[PDB]
Amino acid sequence: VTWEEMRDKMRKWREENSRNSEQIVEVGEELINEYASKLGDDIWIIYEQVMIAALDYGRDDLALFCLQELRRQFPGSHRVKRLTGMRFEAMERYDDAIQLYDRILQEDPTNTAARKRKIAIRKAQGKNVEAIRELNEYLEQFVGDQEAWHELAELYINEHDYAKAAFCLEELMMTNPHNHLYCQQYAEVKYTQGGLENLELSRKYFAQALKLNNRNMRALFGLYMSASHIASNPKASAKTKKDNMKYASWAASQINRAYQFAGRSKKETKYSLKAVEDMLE
Amino acid sequence: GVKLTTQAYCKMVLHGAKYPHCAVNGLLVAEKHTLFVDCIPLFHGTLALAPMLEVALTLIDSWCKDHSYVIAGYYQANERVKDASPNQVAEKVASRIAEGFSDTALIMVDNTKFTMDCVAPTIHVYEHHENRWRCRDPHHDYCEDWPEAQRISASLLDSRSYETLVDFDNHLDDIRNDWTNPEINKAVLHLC
Amino acid sequence: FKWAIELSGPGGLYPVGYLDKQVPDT
């Protein structure tokens, strides 16, 4: 347990956007208290996460410390300005945060952080419709922002306009063909959206996600259940009926195999057997 | 007439603490004034997706009927602090689960009252009558042993047991994580 | 299926790139 090890752990926990605020805030506090001078400016990015975790963790005592250090180091910085905006939003102080973001925008119009923070404020206030409208307007100038695209898709899913969410996930897959998570989420959204005309797309995209990653057993039994629903639908044609029955049988075989592997990996009561007891039904 | 065990409340607090930033949901199973003997969590964050909910409910029904329980309640904790009313997902899920047994009623973890010790009962129980869902009396007693629930929730949260808690979503990530989470059950037994 | 819950229903400017009408142009 050396400061390099926790530094690498924090770097990994930053590269993939985790939100285990307690662990990251504890590690960051240890780093900035014990090994603050053991390494150079690489802690400064840490000083971002550490405060955000604090706002997530509720421990506001060190949020002021980190903010004051960053401000005294970086006067008139748009990143630190957004960070102050988040500090203000931590206590639902929305008017001052909005004014600060407007000042940032009038100082620099190409900044994208201020728009995202202001729409985060709007969605925190519960005005979902105006938040969706603001995101739609913001994308009209910044088509291609994958993060905002996925956030808009998630908001549409929450508000249950599954057509727009499916469209946004389609264009997200356009952006990133090789991410199986997007394919799985789009298959789920399409399955939830409607019937056979969308069930076919859902099962095709579930198969695509399985091809892109064999371990996504979530999408595995998602494909299984989509095929089963297609089978149970009277409108399915005879050739479609036998095709989806074959797909369901293959998926069931894969599910029994996967749960047998789950069995050999652990050592306990055979709940996985109970699990395939469900498949036999 | 909705009654849930103290372990159900501690599981509620555990799942709320595991993913504080994401809205969560799940089911509560009971044997055939109904007493919710046990509970089970499922997913977090995005909750409007159907396929996971369907596969979940099917697995809950299989596991419960294999071991004589039946699913009899639905819980959902929303993301927003100032939000305490059910959404479409919660309403439809509660209506569908209530189709089997009329005694099934919805419960929602009011995150506004979520504290370290859980001074006041966070859960609010909603009943379906006249084809409408409406809350019960807040002044009613909800847990079977309120001081016991308070102390066990405080001990579990202070023991950092929420990180070890596993819901259905982690089972989906990897089956090696036990979705039946008997670990919190043995911790409850040891604490009691 | 005893758990076939439907989550669709009410659909509420329009998101950029969206076009509701199913056009057969090819």
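Chain A residue numbers are taken from Swiss-Prot; in order, the displayed residues are 10-290.
When the header is checked for method, it gives electron microscopy, 3.6 Å.
Note that Cβ sites are derived from N, Cα and C of the backbone, with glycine treated the same way.
Under a cutoff of 8 A between CB atoms, and with a sequence separation of 6+ in the same chain, the neighbours of A:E160 (mutagenesis position) are A:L144. Here Swiss-Prot describes A:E160 to A as a published mutagenesis experiment; the accompanying note says: Loss of interaction with EMC5.
Among the mutagenesis results in Swiss-Prot, A:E180 to A has the note: Decreased interaction with EMC3. The residue drawn here is the original one. A C-beta separation below 8 Å, combined with a sequence spacing of at least six in one chain, links A:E180 (mutagenesis position) to A:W158. Secondary structure at A:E180 (mutagenesis position), taken from DSSP and collapsed to helix, strand or coil, is helix.
Quoting Swiss-Prot on the mutagenesis of A:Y200 to A: Decreased interaction with EMC5 and EMC8. The DSSP secondary structure for A:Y200 (mutagenesis position) is helix. Within 10 Å of the C-beta atom of A:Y200 (mutagenesis position) sit 27 other C-beta atoms, taking all shown protein chains into account.
In the three-state DSSP scheme, A:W259 (mutagenesis position) falls into the helix class. Around the Cβ of A:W259 (mutagenesis position), the same chain contributes no residue under 8 angstroms that is 6 or more positions distant in sequence. While the structure shown retains the original residue, Swiss-Prot records the mutagenesis experiment A:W259 to A with this note: Decreased interaction with EMC3.
The subset of mutagenesis positions A:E160, A:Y200, A:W259 lying near chain C, with Cβ atoms under 8 Å apart, is empty. Chain B comes within the C-beta cut-off of under 8 angstroms for the following of the mutagenesis positions A:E160, A:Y200, A:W259: A:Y200. Under the DSSP three-state reduction, A:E160 (mutagenesis position) is assigned to helix.
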